[PDB]
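Input: a single structure, listed below in structure tokens.
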Amino acid sequence: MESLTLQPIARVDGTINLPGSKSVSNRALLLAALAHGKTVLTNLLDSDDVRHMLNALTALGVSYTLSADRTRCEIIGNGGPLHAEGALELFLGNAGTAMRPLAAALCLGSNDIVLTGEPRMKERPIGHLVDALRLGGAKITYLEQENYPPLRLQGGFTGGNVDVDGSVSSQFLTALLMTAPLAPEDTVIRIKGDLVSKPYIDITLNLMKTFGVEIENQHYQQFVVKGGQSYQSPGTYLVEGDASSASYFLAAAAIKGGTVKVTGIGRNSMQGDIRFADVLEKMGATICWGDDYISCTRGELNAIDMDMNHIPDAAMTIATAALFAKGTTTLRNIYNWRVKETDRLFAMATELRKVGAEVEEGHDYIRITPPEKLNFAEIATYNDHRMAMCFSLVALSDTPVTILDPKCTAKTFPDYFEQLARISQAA
Ligand SMILES: O=C(O)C1=C[C@@H](OP(=O)(O)O)[C@@H](O)[C@H](O)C1
Ligand SMILES: O=C(O)C[NH2+]CP(=O)(O)O
């Protein structure tokens, strides 16, 4: 078992040029592969989730080149649905942004492809997406547990009236939205009830429009899609810096700054996680917005009680920042933390208690009362990049912290610790 120990950080200050957005990167790669023409993506993220999408495209026969640092990608579009037969197996790690979108896209036309991944991915739900794709004509078989990968996709999605449950993941709707335009018949996607992680649907529609397709959004309750469309290369496309990766650095300044500026995202960004800065401001930090940066300067840090359904990923960063805040913090409406890289409500509560906090693990919320002083702990990371990144913030105190399996940050941010060290100051 590998581990890294972080020494106490006296102050943070500086500038970080963010790695690319995982959410934007994987949508842009799949749409570029489906499109007609050559797309050049710049500021693409090099991380495990993106590498699994790149490997899947390679296996499906898509041609592309990558720059030395893997952040520039020139993709030759396929000019239509991707195909493979012989139950070709695509291994997708634990990347939901590859698994869910490919599960839908590869239902176009005929195919015989198996999608699988790491053990945890075989425990992450996908039944709501499979149910919707089958209503549209797709033939899909669960090869192991019903409602979970691995899946054998045999094609057949033609369109029509499709209901989809949006209560567990917005990714099922995202996957349907990206796929339906290329189906032969028009599709009407009806949301059954609640829709979680709503801002990610806006990212999907933004990327689809960049690739030449628009649909009719009826107040996020129903989406009307015309079939028989084609995606078209946008030419050169700049992937935004990752706003979820930014959260650690902005929070570090709110706790121990100094001023920390992150570049690559700004006031015009499409990612919902830029709203994480609004939470730091509500807690007492100062935020500055630019066209291509967001900065945070230390002010004070008071506890908050907020529904975080709009920023589920960056919300984990508030759970460890809460260790430094005055009062009890409560993060609500975050049930799907349970069905992601690990059950995050259980993991976050367990590790927070190890450093001294009193924590109530609610069914779909977490309440955190900080200790007077933190103690040393060896933090388990649950094969979850964000558990490693969130607990790195414990070192902005008088105590070191040991993080187990630090390389798990590679799911979205391989260079995380070197970047945190870049803004760590001794004086
Ligand atoms: O569509 C996307 O890019 C994502 C949507 C979210 O998942 P849910 O919709 O399941 O919350 C988020 O947690 C994930 O990291 C990225
Ligand atoms: O990045 C995160 O915090 C959660 N990702 C879930 P996935 O992208 O694998 O569906």
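Recorded method is X-ray crystallography, 1.5 Å.
For all residues, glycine too, the Cβ spot is worked out from N, Cα and C.
Non-local neighbourhood of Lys411 (phosphoenolpyruvate binding site): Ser47, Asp48, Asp49, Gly93, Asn94, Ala95, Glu341, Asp384, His385, each in the same chain, at least six residues away, with C-beta under 8 Å from its C-beta. Annotation source Swiss-Prot lists phosphoenolpyruvate binding site at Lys22, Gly96, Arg124, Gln171, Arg344, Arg386, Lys411, citing sequence analysis.
Here Swiss-Prot flags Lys22, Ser23, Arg27, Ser169, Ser170, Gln171, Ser197, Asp313, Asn336, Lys340 as 3-phosphoshikimate binding site. In the three-state DSSP scheme, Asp313 (mutagenesis position) is classed as coil. Taking a C-beta cut-off of under 8 Å and a sequence gap of six or more, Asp313 (mutagenesis position) has these contacts in its own chain: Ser244, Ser247, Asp273, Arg386.
Under its mutagenesis entries, Swiss-Prot includes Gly96 to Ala with the note: Insensitive to glyphosate with unaltered affinity for its first substrate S3P, but displays a 30-fold lower affinity for its second substrate PEP. Taking a C-beta cut-off of under 8 angstroms and a sequence separation of 6 or more, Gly96 (mutagenesis position) has the following same-chain neighbours: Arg124, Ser169, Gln171, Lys340.
According to Swiss-Prot, the experimentally introduced change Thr97 to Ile is described as follows: This mutant is sensitive to glyphosate and causes a substantial decrease in the affinity for PEP. Is insensitive to glyphosate but maintains high affinity for PEP; when associated with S-101. A helical conformation is recorded for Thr97 (mutagenesis position) in the three-state DSSP classification.
Listed in sequence order, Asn26, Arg27, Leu30, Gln171, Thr174, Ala175, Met178, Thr179 are the same-chain residues at least 6 apart in sequence whose CB falls under 8 Å from the CB of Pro101 (mutagenesis position). Experimental mutagenesis is annotated in Swiss-Prot for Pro101 to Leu, with the remark: Displays a 2-fold lower affinity binding for both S3P and PEP. Decreases the binding affinity of glyphosate, reducing the potency of this inhibitor.
For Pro101 to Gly, Swiss-Prot lists a mutagenesis experiment annotated as follows: Displays a slight decrease of the affinity binding for both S3P and PEP. Decreases the binding affinity of glyphosate, reducing the potency of this inhibitor.
For the mutagenesis experiment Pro101 to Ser, the note given by Swiss-Prot reads: Displays a slight decrease of the affinity binding for both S3P and PEP. Decreases the binding affinity of glyphosate, reducing the potency of this inhibitor. Is insensitive to glyphosate but maintains high affinity for PEP; when associated with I-97.
Experimental mutagenesis is annotated in Swiss-Prot for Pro101 to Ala, with the remark: Displays a slight decrease of the affinity binding for both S3P and PEP. Decreases the binding affinity of glyphosate, reducing the potency of this inhibitor.
Quoted from Swiss-Prot, the note on the mutagenesis of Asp313 to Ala is: The enolpyruvyl transfer reaction is halted after formation of the tetrahedral adduct of the substrates.
The active site, proton acceptor annotation in Swiss-Prot covers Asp313.
Closest to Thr97 (mutagenesis position) in space, going by CA atoms and restricting to the binding-site residues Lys22, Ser170, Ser197, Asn336, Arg344, is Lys22. Taking a Cβ cut-off of under 6 Å from any atom of ligand 2, the recorded positions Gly96, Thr97, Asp313, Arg386, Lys411 reduce to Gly96, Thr97, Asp313, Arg386. Checking the binding-site residues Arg124, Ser197, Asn336, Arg386 against ligand 1 with a 6 Å cutoff on the Cβ atom leaves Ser197, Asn336, in sequence order. Look at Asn336 (3-phosphoshikimate binding site): DSSP puts it in a helix. Of all residue pairs in the 3-phosphoshikimate-binding list (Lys22, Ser23, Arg27, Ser169, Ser170, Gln171, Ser197, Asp313, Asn336, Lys340), the one with the greatest Cα separation is 21 Å apart.
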